[PDB]
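Reviewing the structure listed below.
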Amino acid sequence: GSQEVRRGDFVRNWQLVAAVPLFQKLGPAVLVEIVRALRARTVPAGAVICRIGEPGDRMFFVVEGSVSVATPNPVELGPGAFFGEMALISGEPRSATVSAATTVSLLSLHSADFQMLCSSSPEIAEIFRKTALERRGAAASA
Ligand SMILES: Nc1ncnc2c1ncn2[C@@H]1O[C@@H]2COP(=O)(O)O[C@H]2[C@H]1O
């Protein structure tokens, strides 16, 4: 364990998780366990966060900044948004390539932590499937 002046990273993650209500649906011991499982990591512009084809084994949540999807008809993502749950939702490969348009701070969640947190809250699992369906399709498939 490096850098331990006064759990500054853990404190920042607390406030970071506070920016996400999805994590608020988790109990106290769950949210605390999810916080100790999740880590805040910033991706520099041009840094690929997700690559189509690659298997998703972690989640991503934008805290500050915007992101751009790698495709012919991508979209602009902002803070308070989550992505890369479709894989952790089912296991399918990156539905599309994700690339941070600029330096944005996001949090990382373990696949095991995702299934454990989803097990804690059945609503969070439904919210994920809703986004997975929307992200996966919900327009074409239909
Ligand atoms: N149209 C879209 N808008 C926002 N996010 C998307 C869109 N399409 C795909 N994604 C995200 O790209 C991610 C690729 O990894 P996942 O499939 O696990 O989860 C996918 C979605 O969260």
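Numbering starts at 1 and runs along the chain as it is shown here.
Just so it is clear, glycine is given a Cβ too, placed from its N, Cα and C backbone atoms.
Within 10 Å of the C-beta atom of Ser95 (3',5'-cyclic AMP binding site) sit 19 other C-beta atoms, taking all shown protein chains into account. Marked as 3',5'-cyclic AMP binding site by Swiss-Prot on the basis of a large-scale study or a structure entry: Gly84, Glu85, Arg94, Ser95, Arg135.
For the mutagenesis result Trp14 to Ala (Swiss-Prot position 227), the note given in Swiss-Prot is Loss of channel activity. DSSP assigns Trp14 (mutagenesis position) to a helical segment in the three-state reduction.
Quoted from Swiss-Prot, the note on mutagenesis experiment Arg135 to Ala (Swiss-Prot position 348) is: Loss of cAMP binding. Loss of channel activity. Neighbour list (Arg135 (mutagenesis position), Cβ cut-off 8 Å, at least 6 residues apart, same chain): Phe83, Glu85, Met86, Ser95.
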Length of the line joining the Cα atoms of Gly84 (3',5'-cyclic AMP binding site) and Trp14 (mutagenesis position), in Å: 21
Distance, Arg94 (3',5'-cyclic AMP binding site) to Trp14 (mutagenesis position) (CA atoms, angstrom): 28
Neighbouring C-beta atoms (10 Å sphere around the C-beta of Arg94 (3',5'-cyclic AMP binding site)): 20
